[PDB]
Amino acid sequence: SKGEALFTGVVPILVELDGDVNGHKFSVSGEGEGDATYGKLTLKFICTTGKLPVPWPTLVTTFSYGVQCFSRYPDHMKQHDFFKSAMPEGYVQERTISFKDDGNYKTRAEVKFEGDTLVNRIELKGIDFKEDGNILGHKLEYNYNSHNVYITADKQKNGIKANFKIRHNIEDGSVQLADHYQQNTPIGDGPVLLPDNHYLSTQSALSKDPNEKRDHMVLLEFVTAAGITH
């Protein structure tokens, strides 16, 4: 299909986020590339407003689980790849991320091509955070666990929904759960694929650029669709 073909090679990615969490306003710019053939993403994010007022790990899904058109869909599962099917015109991705016993993020993003570049533009609003909670208190380890993203079709919206649980490691050894509810709807008028139930198996590694003095995050991520047998 048309959408599929856009992802056969390495595609440059731009991410732009504006956020307001409990009145802390901030912006982030990210750049990198994706290679859907291998389900592979490499991205570097920079907080352009100064210090990020929330922990970097709490934004990973928004920035990436943010560009799920880079997932590797096995050949036998290609009829289930909503994300690429919506391209180049793109999709709106909305989430509510509920941090257990703390606040929530509401995110609205548009993911689309601008020329040959895949762009993820996000607005994030966070409310109800506790001043000395794990988020505003910066008590989360700088690392990331592997998770499954459970996708179902949303025929009424010509799109999909997803549900999953992110577990952020707390510096005391405990875990901060971040429940994710997600909805995606196409922007353009092309045909899109409405998938059978399946999941994305996602693995992410966070690192720092030793030469970077701005507040930043380097992300390496692999994403593979699964849950449907050949």
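Chain A residue numbers are taken from Swiss-Prot; in order, the displayed residues are 2-231.
Determined by X-ray crystallography, 1.2 Å, according to the entry header.
Every residue gets a Cβ built from N, Cα and C, even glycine.
Here is what Swiss-Prot says about this protein:
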- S65 to A: In GFPmut 2; red-shifts by about 100 nm the excitation maxima, permitting efficient excitation at 488 nm and increases fluorescence; when associated with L-68 and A-72 (MUTAGEN)
- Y66 to T or F: Shifts the excitation and emission spectra to shorter wavelengths (MUTAGEN)
- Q69 to M: In Citrinine; leads to excitation and emission peaks of 516 and 529 nm, respectively; when associated with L-68; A-72 and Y-203 (MUTAGEN)
- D103 to E: In mut1.27; shifts fluorescence lifetime from 3.03 to 2.85 ns; when associated with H-145 (MUTAGEN)
- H148 to D: In Cerulean; leads to improved quantum yield, a higher extinction coefficient and is 2.5-fold brighter than ECFP; when associated with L-64; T-65; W-66; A-72; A-145; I-146; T-153 and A-163 (MUTAGEN)
- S202 to F: In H9; increases fluorescence at 395 nm excitation; when associated with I-203 (MUTAGEN)
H148 (mutagenesis position) to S202 (mutagenesis position) - Cα separation in whole Å:
6
Rounded inter-Cα distance in Å - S65 (mutagenesis position), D103 (mutagenesis position):
22
How many other Cβ atoms are found within 10 Å of the Cβ atom of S202 (mutagenesis position), counting all protein chains shown?
17
Within the chain of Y66 (mutagenesis position), which residues six or more apart in sequence place their C-beta under 8 angstroms from its C-beta?
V150, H181, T203
Under 8 Å by Cβ from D103 (mutagenesis position), counting only residues of that chain that are 6 or more apart:
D129, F130, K131, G134, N135, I136, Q177
With every protein chain in view, what's the tally of Cβ atoms within 10 Å of the Cβ of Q69 (mutagenesis position), excluding that atom itself?
28
